[PDB]
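S.K.: I'd like to ask some things about the structure below.
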Amino acid sequence: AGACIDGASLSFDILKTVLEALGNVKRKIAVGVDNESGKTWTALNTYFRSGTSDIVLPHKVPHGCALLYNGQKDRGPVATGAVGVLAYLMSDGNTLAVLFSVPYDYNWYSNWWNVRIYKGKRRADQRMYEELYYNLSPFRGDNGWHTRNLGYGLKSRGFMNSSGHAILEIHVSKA
């Protein structure tokens, strides 16, 4: 049920179009992850600290394919954002985890994102969220591209804007 587009076609416009497809809520995010790691990824699970998603992770992501995912704040006057982690098991047996954080209150928080490869199979949970958010140098949603050596012969290059209607674009390629 998850859309896997051609890797080379992933763009900011694709993600903005994904945002429009979701309801008109104050906080939501469109995520695009381009797999050019040379290895196939199999969806593990997702962990949402805040907010939810009306879809599921694309089960299988071959090399050359970009998964499209999305999330949103729960509807209602309550002050909640869209905060979560998605995890993918790679063919080498390691875990590629991605954190996205789209807060409600911009006086108290900023958009943050992070990506990391853990050794072995590790499901996304609150422990991984806390680690990726506070301890593992997340990147701020600042409209900038940032490169992060992931280890294991792979690198990441991603972008995330600074507004509630956020888009997060990540490319995982060989180092």
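Sequence positions for chain A are given in Swiss-Prot numbering; the residues included correspond to 40-214, in order.
The way this entry was determined, per its header, is X-ray crystallography, 2.3 Å.
Backbone N, Cα and C define each Cβ position, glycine as well.
Features from Swiss-Prot:
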- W80 to F: Expressed only 7% of the wild-type hemolytic activity (MUTAGEN)
- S89, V122, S140, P142, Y168, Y172, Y173: phosphocholine binding site (BINDING)
- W147 to A: Inhibition of direct binding of sphingomyelin (MUTAGEN)
- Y148 to A: Inhibition of direct binding of sphingomyelin (MUTAGEN)
- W184 to F: Expressed only 2% of the wild-type hemolytic activity (MUTAGEN)
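I would like each feature placed in context: is it buried or exposed, what are its neighbours, and how far apart are things?
M.R.: Reduced to three states, the DSSP call for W80 (mutagenesis position) is strand.
Within 10 Å of the C-beta of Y173 (phosphocholine binding site) there are 10 other C-beta atoms, taking all protein chains into account.
The number of other Cβ atoms within 10 Å of the Cβ belonging to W147 (mutagenesis position), over all protein chains shown, comes to 8.
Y148 (mutagenesis position) falls outside any helix or strand according to DSSP and counts as coil.
DSSP assigns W184 (mutagenesis position) to a strand. When Cβ atoms from all protein chains are considered, those within 10 Å of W184 (mutagenesis position) total 12, not counting its own.
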S.K.: If you compare CA-to-CA distances from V122 (phosphocholine binding site) to each of the mutagenesis positions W80, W147, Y148, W184, which comes out shortest?
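M.R.: Result for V122 (phosphocholine binding site): the nearest of the mutagenesis positions is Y148.
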S.K.: Determine, from DSSP, whether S89 (phosphocholine binding site) sits in helix, strand or coil.
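M.R.: Going by the DSSP assignment, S89 (phosphocholine binding site) falls within a strand, counted as strand.
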S.K.: Among the mutagenesis positions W80, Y148, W184, report those whose Cα falls within 10 Å of that of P142 (phosphocholine binding site); none is a fine answer.
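M.R.: Checking Cα-Cα distances against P142 (phosphocholine binding site), the mutagenesis positions within 10 Å turn out to be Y148.
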S.K.: Taking just the CA atoms, what is the gap between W80 (mutagenesis position) and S89 (phosphocholine binding site) in Å?
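M.R.: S89 (phosphocholine binding site) has its Cα 25 Å from the Cα of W80 (mutagenesis position).
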S.K.: Out of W147, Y148, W184, the mutagenesis positions in the record, which is closest to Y172 (phosphocholine binding site) when you go by Cα distance?
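M.R.: So, of the listed mutagenesis positions, the one sitting closest to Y172 (phosphocholine binding site) is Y148.
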